There are 2 protein chains.
Amino acid sequence: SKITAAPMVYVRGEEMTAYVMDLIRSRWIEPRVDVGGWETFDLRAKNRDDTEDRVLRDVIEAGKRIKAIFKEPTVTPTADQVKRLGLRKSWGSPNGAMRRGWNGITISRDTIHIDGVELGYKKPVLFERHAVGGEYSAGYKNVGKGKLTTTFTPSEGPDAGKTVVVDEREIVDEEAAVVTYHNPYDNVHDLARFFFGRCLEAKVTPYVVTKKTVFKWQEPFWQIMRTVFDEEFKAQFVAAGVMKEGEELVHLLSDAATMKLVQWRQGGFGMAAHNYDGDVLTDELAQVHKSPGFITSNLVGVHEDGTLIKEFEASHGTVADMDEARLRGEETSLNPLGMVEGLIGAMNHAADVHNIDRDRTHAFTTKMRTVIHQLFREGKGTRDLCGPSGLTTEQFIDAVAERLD
Amino acid sequence: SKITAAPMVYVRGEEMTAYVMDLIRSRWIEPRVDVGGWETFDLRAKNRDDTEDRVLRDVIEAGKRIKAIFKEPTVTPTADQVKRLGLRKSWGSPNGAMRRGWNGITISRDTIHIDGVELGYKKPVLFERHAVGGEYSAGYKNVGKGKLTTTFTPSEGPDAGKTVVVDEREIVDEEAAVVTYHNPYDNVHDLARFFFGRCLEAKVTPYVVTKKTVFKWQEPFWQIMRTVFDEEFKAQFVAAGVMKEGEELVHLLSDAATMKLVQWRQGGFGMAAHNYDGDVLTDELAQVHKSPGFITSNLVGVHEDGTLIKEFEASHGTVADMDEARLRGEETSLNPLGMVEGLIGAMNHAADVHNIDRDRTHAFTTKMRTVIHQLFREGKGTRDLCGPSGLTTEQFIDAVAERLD
């Protein structure tokens, strides 16, 4: 009579968030859900070091096969952490490996809402941060005076094999940065389809966000989006009452979009942007809404077989300060809602993409959310939203558990 | 005896803002000031088109010669404006030509304040947008599959004449952008001195804003600014009451800075950033403060001979909707403060550079500001800040005029 969990990758971190998720797994999930299909991985900074990222390899492989991943917040083993945690070596951020390993098209950064508690945006906002390209994968050098040349040699079509000059310039400064990057745009077709599909389901008005007026190479991000929308979605948006007859898809400049995020406190909109613009704008979105914990960070990629790989994370870290407080015998109140939304999304996608116990899984994950929201409504949520009379971390975990049935 | 205005470049626009400035010139300036020294340029979109942009060339040349420029809001001759205004050809924004032509250092984007009126930020905020470099001057191509190569050949030092590879990559998309740009950092030494001097005078806490953690070529923007601060300013900031001893200059990630602009409603801080980050963050600043009209846009560049070239502009547009209302005979209420702040700056700089009627010009510009600010304190400002009881455009101009003496 327990729910059969679909295959799903579970990535454990450390510190306060792992302490919390251990309690959630043991007291909310496991008594109601057979988690035999989960493949669990220990991603403590120490276990990455001890296995020399063998664990990360096993995460990415598991993710490609299973297509549904929940990842806890983790400690990136930076220089600071090597000394602190007593490790052998440093290890970089695992996001690049995940985005490439799973053919990432977007990080979905959506506002998280609680029925009965008003946050910054009244209604759901959706945001797609294009997951590849841009300055994140640039080649560069810091240089003095000299000549900079950029060439391109196509490998197919009429001009195949003929090298052309993209740019050439004389650097006249003693101190300068020289930078080259690319934006791969083939997966913007996939991105547009995913984005507009999401926006239609949510009944939110979509917007495309670039600096294409000046950064003219960005034009195709808009053109691909507009074409997909017009041909495959506009009729549907009008029919669903989301947009009026003759309303065109709107393009916003990135510097205008920063203003709109502050103005549009009603919510009820979607934005899609390039990698960096999405990075900056979604943290703005976090601040307007409440804080980073109330925005999702959901990586979506395209499997070779046509289905989607979906990884889900909370947007806060491991809350080391709170872990320290716990280890000083001081009361804590970690709001688990960001992580729970991630776990819900992963469990739902696991059930959906594998077609295993879908009705019962969706019902259960909906039930967890409903119970949590009702507790917050009553002033029995965590202290971030319910003040000093709110529940401690452990009190909140019990409160949910005894209402779950 | 009228004030003899120092030589100054005056760039006129069109629509509502030109109509307002025509009245201000007629009713405030000309009865008190001999403006024979002003060289005026017609930058109607139609005049850029009619002169094959020779007028923009003339503006740049006059700006170099005279060193002080006031520019009204203008209509960029975009494709859409070509249709609307019946032009022959489209023309790009004039910004790049001005910023590069006058050896741009910074665009200062400061909150505008009136004593006794509450806007978004309680205390002054200062922002320096690095005026040049970045994607604004990028070379690019939209391409398919192939090989992209970037090389650099230094012209001086021990590695002179030896070509090295900055980047090489294989493009695997049928649609991709390939982009190369440079950041010229020699003038960040000047940017830093300018920024910290202003912040010191204003007694605001300075911050440097970059994405250098990931975009590592940006590191010198930070290093240059920190070195100048530590060597030339830190002790002064301590003695001014702004910072404690042992407090260091703070670096903010650009995605953190977007959150701080929303949080820090008390104001009293400064930020300096690269060209694009500055563009995006200062529009956010405008929205938090009130609107674009309440943020300055003051370009500071430098002549070959060391004299600063200063151009001052309001940050709003020409307000076409209000101009249409005006021409229908309907009431309007355009707040001229943004434009007048710009004109004040340009007139003051002209007076200081040329040393023509310096003391009387400063008294007159101070008077315009005081008279304007006092009318707002009396509820006799425009309707943006004083509500429906506020004065019309024309009523406000006449109210100021009769108080100027």
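The numbering of chain B matches Swiss-Prot: 65-469, in order.
Note that Cβ sites are derived from N, Cα and C of the backbone, with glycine treated the same way.
For B:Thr138, B:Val139, B:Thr140, B:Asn159, B:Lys324, B:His380, B:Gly381, B:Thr382, B:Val383, B:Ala384, B:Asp385, B:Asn399, the entry in Swiss-Prot reads NAD(+) binding site. Here Swiss-Prot flags B:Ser157, B:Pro158, B:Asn159, B:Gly160, B:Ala161, B:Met162, B:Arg163, B:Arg193, B:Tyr200, B:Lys275, B:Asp319, B:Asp343 as D-threo-isocitrate binding site. Among the features that Swiss-Prot reports, Mg(2+) binding site is placed at B:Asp319, B:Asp343, B:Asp347. Quoted from Swiss-Prot, the note on mutagenesis experiment B:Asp385 to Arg is: Decreases affinity for NAD(+) 3-fold. Decreases affinity for NAD(+) 78-fold; when associated with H-386. The mutagenesis experiment B:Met386 to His is recorded by Swiss-Prot, whose note states: Decreases affinity for NAD(+) 78-fold; when associated with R-385.
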With Cβ-Cβ distance below 8 Å and at least 6 positions apart along the chain, what are the contacts of B:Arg163 (D-threo-isocitrate binding site)? List them in sequence order. B:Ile171, B:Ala195, B:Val196, B:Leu363, B:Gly365
Quick test of understanding: given the binding-site residues B:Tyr200, B:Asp319, B:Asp343, B:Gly381, name the ones whose C-beta is under 8 angstroms from chain A. B:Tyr200, B:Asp319, B:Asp343
At the Cα level, what's the spacing in Å between B:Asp319 (D-threo-isocitrate binding site) and B:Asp343 (Mg(2+) binding site), rounded? 14
Cβ neighbour count (10 Å, all chains) around B:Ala161 (D-threo-isocitrate binding site) is 15
As a whole number of Å, the Cα atom of B:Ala161 (D-threo-isocitrate binding site) is distant from the Cα atom of B:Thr140 (NAD(+) binding site) by 13
Reduced DSSP state (H/G/I helix, E/B strand, rest coil) at B:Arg163 (D-threo-isocitrate binding site) is helix
When a 10 Å sphere is centred on the Cβ of B:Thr140 (NAD(+) binding site), how many other Cβ atoms does it contain? 16
Quiz question: given the binding-site residues B:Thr138, B:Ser157, B:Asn159, which has the greatest number of C-beta atoms lying within 10 angstroms of its own C-beta? B:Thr138
Would you count the other CB atoms within 10 A of the CB of B:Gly381 (NAD(+) binding site), including those on all shown protein chains? 17
Need this for a regression test: recorded positions B:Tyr200, B:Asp343, B:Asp347, B:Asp385, B:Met386, filtered to those with Cα within 10 Å of B:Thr140 (NAD(+) binding site). What's left? none
Once near-sequence residues are set aside, which residues in the chain of B:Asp343 (Mg(2+) binding site), 6 or more away, have Cβ atoms under 8 Å from its Cβ? B:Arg193
Just name the most isolated of the recorded positions B:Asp347, B:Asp385, going by other Cβ atoms within 10 Å of its Cβ. B:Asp385
